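Undergrad: Before I ask anything, here is the structure I am working with.
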Amino acid sequence: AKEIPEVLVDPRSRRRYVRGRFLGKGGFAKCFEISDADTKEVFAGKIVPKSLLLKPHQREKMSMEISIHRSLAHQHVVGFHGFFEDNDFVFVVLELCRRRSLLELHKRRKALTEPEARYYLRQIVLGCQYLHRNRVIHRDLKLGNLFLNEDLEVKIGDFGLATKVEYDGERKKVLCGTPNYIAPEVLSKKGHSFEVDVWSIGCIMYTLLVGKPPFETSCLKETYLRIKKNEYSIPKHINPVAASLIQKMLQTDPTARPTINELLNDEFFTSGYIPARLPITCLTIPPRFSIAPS
Ligand SMILES: CC[C@@H]1C(=O)N(C)c2cnc(Nc3ccc(C(=O)NC4CCN(C)CC4)cc3OC)nc2N1C1CCCC1
Ligand SMILES: [Zn+2]
């Protein structure tokens, strides 16, 4: 049956982690709060049984995720704190993000206020700017892997579909996985690069401001059809400045979209209010951003 250890030992680093509260599954992984027995620090452990990694192609995908994520360090990227293995499991040690993800926020709040959307989108963009400048395309940016720490700071996570651009002008021809907010050039199998991440942020912005994703249908294949045909509409109550930026990012032609470095210079950010921080209450109650308290 094979059972997960209660204490996880890294023989190289000599660090031991006591397995705590179950957090949920993430793909092939069962995830847990894990705490270092010496420093008492808490991390999110991702635990993958090798019995699900029998195919070299699976191991290579798991290897590449680790290889990419371990190379990154940024305020808006999930912290990578180690990985190790025994004969039965791969153990990955990640930054624990105690407020889960924007997916759980979205399920509770639906459409956010515009300043909340600017706030989160700014941090998503800063993290993605960092990725692209280090030649990493994430390829799976979605509400569920945009994690939130205690301070409601965004941490981009789940590098399971990410890839490294190895040379200038390289077009990736293959994406082995099913991303949520999939760019049309991936779907049409015509070669893709960094612009797919800007498509996805486009979709995240729409979802954050509208309360639902732009191309949703009752069948994934019908969704793909719509994406390829660029069949979406922005509700009339969305402000023209926001709607303009969504439109720019959601263009069929990847070369037409803004690049990650242009986004924060958009009128959407520069001429609107961006809170310095959000109160914890924003997880459940719309903020009014009032100037003083009564
Ligand atoms: C490690 C994988 C991925 C990741 O990459 N990081 C960095 C991550 C960082 N932080 C967290 N944090 C929490 C995630 C879930 C919960 C939570 O409360 N889960 C409840 C458990 C019982 N269940 C009935 C209802 C859900 C609490 C978290 O922090 C206190 N999760 C992360 N995940 C997730 C772990 C499962 C899917 C993805
Ligand atoms: Zn494959």
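Chain A is numbered as in Swiss-Prot; the shown residues are, in order, 37-330.
Backbone N, Cα and C define each Cβ position, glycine as well.
Straight from Swiss-Prot, here's the annotation block:
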type     : residues                        : note
ACT_SITE : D176                            : active site, proton acceptor
BINDING  : 59-67, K82, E131, 178-181, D194 : ATP binding site
MUTAGEN  : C67 to V                        : In analog-sensitive mutant; enlarged catalytic pocket to accommodate purine analogs; when associated with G-130
MUTAGEN  : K82 to R                        : Loss of kinase activity. No effect on RIOK2-binding
MUTAGEN  : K82 to M                        : Loss of kinase activity. No effect on S-phase progression
MUTAGEN  : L130 to G                       : In analog-sensitive mutant; enlarged catalytic pocket to accommodate purine analogs; when associated with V-67
MUTAGEN  : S137 to A                       : No change in activity. Increases activity and restores recovery after DNA damage checkpoint; when associated with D-210
MUTAGEN  : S137 to D                       : Increases activity. Results in a block in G1/S
MUTAGEN  : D176 to N                       : Abolishes kinase activity
MUTAGEN  : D194 to A                       : Does not interfere with FRY-binding
Undergrad: If we check Cα distances from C67 (mutagenesis position), which of the binding-site residues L59, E131, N181 wins as closest?
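TA: So, of the listed binding-site residues, the one sitting closest to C67 (mutagenesis position) is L59.
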Undergrad: Look up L179 (ATP binding site) in the DSSP assignment and reduce it to helix, strand or coil.
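TA: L179 (ATP binding site) sits in a helix per DSSP.
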Undergrad: Mind running the recorded positions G63, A65, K82, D176, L179 against ligand 1 and keeping the ones whose CB falls under 6 Å of it?
TA: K82
Undergrad: Quick one: which of these recorded positions, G63, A65, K82, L130, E131, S137, have their CA within 10 A of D176 (mutagenesis position)?
TA: none
Undergrad: For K61 (ATP binding site), identify the closest of the mutagenesis positions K82, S137, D194, judging by Cα separation.
TA: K82
Undergrad: I'd like to confirm something. Which of the binding-site residues, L59, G63, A65, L179, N181, has a Cα closest to the Cα of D194 (mutagenesis position)?
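TA: In terms of Cα distance, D194 (mutagenesis position) lies closest to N181.
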Undergrad: For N181 (ATP binding site), which of the listed mutagenesis positions (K82, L130, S137) have their CA atom within 10 A of its CA?
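TA: Those near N181 (ATP binding site) - Cα within 10 Å - are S137, in sequence order.
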Undergrad: Among the recorded positions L59, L130, whose Cβ has the fewest other Cβ atoms within 10 Å?
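TA: Selected from the recorded positions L59, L130 on minimum Cβ neighbours within 10 Å: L59.
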Undergrad: Please report the Cα separation of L179 (ATP binding site) and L130 (mutagenesis position) in Å, rounded to an integer.
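TA: The separation of the Cα atoms works out to 18 Å.
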Undergrad: Where does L130 (mutagenesis position) sit by DSSP, helix, strand or coil?
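TA: SS state of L130 (mutagenesis position) = strand.
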Undergrad: Tell me the Cβ contacts of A65 (ATP binding site) under 8 Å, same chain only and six or more apart in sequence, or just say none.
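TA: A65 (ATP binding site) has long-range Cβ partners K82, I83, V84, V128.
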Undergrad: Kindly assign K82 (mutagenesis position) to one of the three DSSP-derived states: helix, strand or coil.
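TA: Reduced to three states, the DSSP call for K82 (mutagenesis position) is strand.
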Undergrad: Which number gives the other C-beta atoms within 10 angstroms of the C-beta of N181 (ATP binding site), all protein chains shown included?
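TA: Its Cβ shell of radius 10 Å holds 21 other Cβ atoms.
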Undergrad: Which one of these recorded positions, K61, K82, has the sparsest Cβ neighbourhood, judged by other Cβ atoms within 10 angstroms?
TA: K61
